[PDB]
Amino acid sequence: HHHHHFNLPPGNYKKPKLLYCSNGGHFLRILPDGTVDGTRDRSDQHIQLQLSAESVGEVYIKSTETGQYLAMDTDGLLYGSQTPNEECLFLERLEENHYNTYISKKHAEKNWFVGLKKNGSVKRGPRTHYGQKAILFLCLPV
């Protein structure tokens, strides 16, 4: 049983990508200390990510620089995990036909997305929802 639709973006896990949030034009970054936030500096060595498919529609977002896994905790907070756990899986879905959205699999029913606010700060799960511009990402080439 699904809580969401199954419109998926075509395969793009071959090479490393940059998760660009159109909302404020920031790049998703996972700092060495496990901190996650946004930055417009495309030359930043920590915005380069590598997605991997676990199950059709399920992905892992990993830092090529530090090797950390993007993850969302029970309070809806994003962080960088040293090991893959059930909080690192995201349902990568197509939104508005051409954007990408990443839903916490663990909290899929509550509709918790990966989102960046216009000031580049990470948005909290419960504060995200369909229809926002913070949940709309685009995988750009490194």
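Residue numbering: from 1, along the chain as shown.
Note that Cβ sites are derived from N, Cα and C of the backbone, with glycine treated the same way.
Features of the protein shown, as given by Swiss-Prot:
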| type | residues | note |
| --- | --- | --- |
| BINDING | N23 | heparin binding site |
| MUTAGEN | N23 to A (Swiss-Prot position 33) | No effect on integrin-binding |
| MUTAGEN | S104 to A (Swiss-Prot position 114) | Decrease in LRRC59-binding |
| MUTAGEN | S121 to A (Swiss-Prot position 131) | Decrease in LRRC59-binding |
| MUTAGEN | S121 to E (Swiss-Prot position 131) | Decrease in LRRC59-binding |
| MUTAGEN | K123 to A (Swiss-Prot position 133) | Loss of LRRC59-binding |
| MUTAGEN | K123 to R (Swiss-Prot position 133) | No effect on LRRC59-binding |
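With every protein chain in view, the residue among the mutagenesis positions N23, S104, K123 whose Cβ has the most Cβ partners within 10 Å turns out to be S104. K123 (mutagenesis position) falls outside any helix or strand according to DSSP and counts as coil.
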